[PDB]
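Novice: First the structure, which I've put down as structure tokens, then a few questions once you've had a look.
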Amino acid sequence: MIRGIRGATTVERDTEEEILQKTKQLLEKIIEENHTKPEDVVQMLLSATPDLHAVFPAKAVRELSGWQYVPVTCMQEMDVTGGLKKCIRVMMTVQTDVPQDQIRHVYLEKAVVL
Amino acid sequence: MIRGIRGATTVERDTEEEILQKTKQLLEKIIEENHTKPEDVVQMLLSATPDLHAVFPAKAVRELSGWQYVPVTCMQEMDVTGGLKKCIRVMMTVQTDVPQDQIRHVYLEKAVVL
Amino acid sequence: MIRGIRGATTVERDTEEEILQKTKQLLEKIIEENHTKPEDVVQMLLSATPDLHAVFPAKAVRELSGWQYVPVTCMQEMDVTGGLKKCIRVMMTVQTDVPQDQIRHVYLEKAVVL
């Protein structure tokens, strides 16, 4: 079946180095936990709160071996009063047999409270 | 097959109570009209126009029994001049064998003009 | 499987005619490259950079023959420093078993740089 996998991390500052590292990690933990092979990934959406402008998060995807063909695009997360700042969110769509309740959704850094 | 189900509604005021209630009521109608069960939902994206800041509309999914594992995320709608103000829209991706031309899309409140 | 197909194009004026024409053109190119049938399309997302406001680009989909049931929604792209201005990007989800590395993504106008 096809199921979404969610993740979220935070950056300390709006630099390219930080954003690509926090995203790359978030992506490795998702892969680890859910055994995602790049070819089972339908598409990925990455969003970032309105305070992040230094690089597209999508750039870290093509720093993973075998991931250069997975289609990824980015969106601006809505601005909510009191929402977690400098937060990058991923919604990955994958072909999996794993049941809905057993998907490992990943929250790292300041996102551990989402 | 897996198909997308669209919906839209509007709130009168940017208030958490108004946003969660009008969103819950739209999700309930989509679900009703299409006999959707939580385990068949791949994922769900909810958008809000740039004038709504009180709460993330995804907080309303919390009040639908059984939906606790359905992965949902939000995005900001683009700002079009003359677009419907105070509008929440949904794209729900479900596993279904209903023909494309028979998916029931739901437009409520002022969004009935879309 | 179901696979995402990415596209991107740019406009010269933020105007209804130019955003509708360049988006129609992007979509007609994706369909011809991927030999897409509307019944096989799960859904589609279109994002626009923060400088485009004249019309939603989703409106170009009703100019395509037979696409009146395809569920589409828009979203706002994040504003990246050094990013492509006046850019319209699409993520189309389709049912297909063409392997991932053989999907044809389309980059028109100033997006040929990608």
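So for chain B, numbering is Swiss-Prot's, and the shown residues are 2-115, in order.
Structure determined by X-ray crystallography, 1.9 Å.
Including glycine, each Cβ sits where the backbone N, Cα and C put it.
What Swiss-Prot records for this protein is below:
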BINDING   B:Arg7, B:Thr74, B:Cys75, B:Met76, B:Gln77, B:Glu78, B:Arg90, B:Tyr108  prephenate binding site
MUTAGEN   B:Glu78 to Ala  No chorismate mutase activity
MUTAGEN   B:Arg90 to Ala  No chorismate mutase activity
MUTAGEN   B:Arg90 to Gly  2-fold decrease in affinity and very low decrease in catalytic efficiency
MUTAGEN   B:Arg90 to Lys  Low decrease in catalytic efficiency and in affinity
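Tell me about the setting of these features in this model.
Specialist: In the three-state DSSP classification, B:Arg7 (prephenate binding site) falls within a strand. Around the Cβ of B:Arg7 (prephenate binding site), the number of neighbouring Cβ atoms within 10 Å comes to 20.
In sequence order, B:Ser48, B:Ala49, B:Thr50, B:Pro51, B:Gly84, B:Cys88, B:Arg90 are the residues of the chain that are 6 or more apart from B:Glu78 (mutagenesis position) and have a CB within less than 8 Å of its CB.
In the three-state DSSP scheme, B:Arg90 (mutagenesis position) is classed as strand.
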Novice: Would you give the longest CA-CA distance, in whole angstrom, between residues of B:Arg7, B:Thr74, B:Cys75, B:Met76, B:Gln77, B:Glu78, B:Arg90, B:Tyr108, the set recorded as binding prephenate?
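Specialist: Maximum Cα-Cα distance: 20 Å.
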Novice: What same-chain residues, at least 6 away in sequence, bring their CB to under 8 Å of the CB of B:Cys75 (prephenate binding site)?
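Specialist: Looking at Cβ-Cβ distances below 8 Å from B:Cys75 (prephenate binding site), excluding near sequence neighbours, one finds B:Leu46, B:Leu47, B:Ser48, B:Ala49, B:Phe57, B:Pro58, B:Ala59.
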Novice: Give the residue from the recorded positions B:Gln77, B:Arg90 that has the most other Cβ atoms within 10 Å of its Cβ, counting over every protein chain displayed.
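Specialist: The largest 10 Å Cβ neighbour count belongs to B:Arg90.
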Novice: Among B:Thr74, B:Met76, B:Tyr108, the binding-site residues in question, whose Cβ has the most other Cβ atoms within 10 Å in this structure?
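Specialist: Top count of Cβ atoms within 10 Å goes to B:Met76.
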Novice: Of these binding-site residues, B:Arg7, B:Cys75, B:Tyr108, which are close to chain A by the rule of a Cβ under 8 Å away?
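Specialist: So the ones by chain A are B:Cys75.
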